[PDB]
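Have a look at the structure below, then the notes.
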Amino acid sequence: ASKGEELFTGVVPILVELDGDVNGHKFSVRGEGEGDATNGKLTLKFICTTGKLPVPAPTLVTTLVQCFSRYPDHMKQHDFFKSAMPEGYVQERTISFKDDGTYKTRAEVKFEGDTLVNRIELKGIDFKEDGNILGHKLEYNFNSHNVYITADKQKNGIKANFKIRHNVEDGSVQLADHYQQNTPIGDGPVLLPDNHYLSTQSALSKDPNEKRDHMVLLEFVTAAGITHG
């Protein structure tokens, strides 16, 4: 276990800020909500603050705070994300949409006072104008996935790999391969984990009273994959 884990024993407010540029289309997103790591639960509402999104909101879910995962007691020595708090971590990804473009993301996740804040820059290139992303052909929903984590000792952090399945309006699936690395911002002690995964489930909905382009998100995340003694 870690001292950072103590910052998560109750409900913690969350702020998310994203600046994005996909094929030259610039946009920003702000999210607000709260997380309950004891139960692996978070609730967030995101608004596009610059107009409407040039990509489907579901493609931004993974970019828009894995410190809120529930780690079972026998796995708490493997929770890198909380161990890096409060100073936080840098989270970087390459997201490769099969037969389409790529997102590159860099985020800082840290406590700013009492609030857990995720600040992101996202750049997307090579998207097809007639593809599922710029063509807005993805359904407004989200599947359950496993996020596979391994230690990166040389960088004092972790890597992760997973493949998101985005349902397409024609009944097919658009795959989005995720490659992830996380490294501490501060220089306090961290936990470098044995291999394990996060089992993630998400539900998207709408605020009926919200006129701006937006997304309401509920997520449950639980660590797994290390057998209890």
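Residue numbering: from 1, along the chain as shown.
Yeah, the Cβs are placed from backbone N, Cα and C, and that goes for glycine too.
Swiss-Prot lists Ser144 to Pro (Swiss-Prot position 147) among its mutagenesis entries, and the accompanying note reads: Increases fluorescence at warmer temperatures such as 37 degrees Celsius. One mutagenesis experiment named in Swiss-Prot is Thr200 to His, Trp or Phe (Swiss-Prot position 203), and its note says Results in significantly red-shifted excitation and emission maxima. Quoted from Swiss-Prot for the published mutagenesis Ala203 to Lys (Swiss-Prot position 206): Abolishes the tendency to dimerize and leads to monomeric fluorescent proteins. A mutagenesis experiment is reported in Swiss-Prot for this position, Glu219 to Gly (Swiss-Prot position 222), and the note states: Suppresses the 399 nm excitation peak, leaving only the longer wavelength peak at 475 nm.
Here the features listed in Swiss-Prot are painted onto the structure.
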{"residue": "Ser144", "record": "mutagenesis position", "DSSP (3 states)": "coil"}
{"residue": "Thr200", "record": "mutagenesis position", "DSSP (3 states)": "strand"}
{"residue": "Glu219", "record": "mutagenesis position", "DSSP (3 states)": "strand"}
Greatest C-beta neighbour count within 10 angstroms, which of the mutagenesis positions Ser144, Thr200: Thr200
Cβ neighbour count within 10 Å of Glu219 (mutagenesis position): 21
Cβ neighbour count (within 10 Å, all chains shown) around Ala203 (mutagenesis position): 11
Cα-to-Cα gap, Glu219 (mutagenesis position) vs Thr200 (mutagenesis position), nearest whole Å: 7
Alpha-carbon distance [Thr200 (mutagenesis position); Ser144 (mutagenesis position)] in Å: 5
